[PDB]
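Asks: Sending over a structure as structure tokens; questions will come in a sec.
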Protein chains: 2
Amino acid sequence: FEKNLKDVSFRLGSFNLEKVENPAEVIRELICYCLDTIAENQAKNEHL
Amino acid sequence: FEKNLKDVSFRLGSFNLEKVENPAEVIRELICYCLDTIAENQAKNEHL
């Protein structure tokens, strides 16, 4: 990825990543994080 | 699906599902809505 400016452009960062075997387990943890973090905030929103 | 009491399960209903042809895509939509629903209730929390 790079920081694009008005008619000049320069390098920001890069990762030589290495993928993994579990598309599902990854997506599960992402969804579970959201649904938990959602729910805790609606509890706080009631209390406040 | 079923409800359990009197130490046994009791069917409440049934569905014909169909396996979905575009799996990763409806998953995309779902995690977008969840990331929104975090951010929305988080914004309400800060205000409260």
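So for chain A, numbering is Swiss-Prot's, and the shown residues are 97-144, in order.
From the backbone N, Cα and C atoms, a Cβ is placed for every residue, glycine too.
Swiss-Prot feature annotations, pasted as is:
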- A:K99 to E: Abolished interaction with NHEJ1/XLF; when associated with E-4 or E-26 or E-65 or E-71 or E-72. Abolished ability to bridge DNA; when associated with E-65. Abolished ability to bridge DNA; when associated with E-72 and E-90 (MUTAGEN)
- A:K102 to E: Abolished interaction with NHEJ1/XLF; when associated with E-65 (MUTAGEN)
- A:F106 to E: Abolished interaction with NHEJ1/XLF (MUTAGEN)
- A:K140 to R: No change in sumoylation (MUTAGEN)
Asks: Are any of the mutagenesis positions A:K99, A:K102, A:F106, A:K140 near chain B, where near means a Cβ under 8 Å from a Cβ there, and if so which?
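Replies: The answer, in sequence order, is A:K140.
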Asks: Ten-angstrom check, please: count other Cβ atoms within 10 Å of the Cβ of A:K102 (mutagenesis position), all chains counted.
Replies: 5
Asks: Just counting, how many other CB atoms are there within 10 A of the CB of A:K99 (mutagenesis position)?
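Replies: Result for A:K99 (mutagenesis position): 10 other Cβ atoms within 10 Å.
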Asks: What kind of secondary structure is A:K102 (mutagenesis position) part of, going by DSSP in three states?
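Replies: Coil, per DSSP.
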Asks: Among the mutagenesis positions listed here, A:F106, A:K140, which has the most company in the form of other Cβ atoms within 10 Å of its Cβ?
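Replies: Of the mutagenesis positions A:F106, A:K140, the highest Cβ count within 10 Å belongs to A:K140.
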Asks: How many Å separate the Cα atoms of A:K102 (mutagenesis position) and A:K140 (mutagenesis position)?
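Replies: Approximately 43 Å lies between the Cα of A:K102 (mutagenesis position) and that of A:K140 (mutagenesis position).
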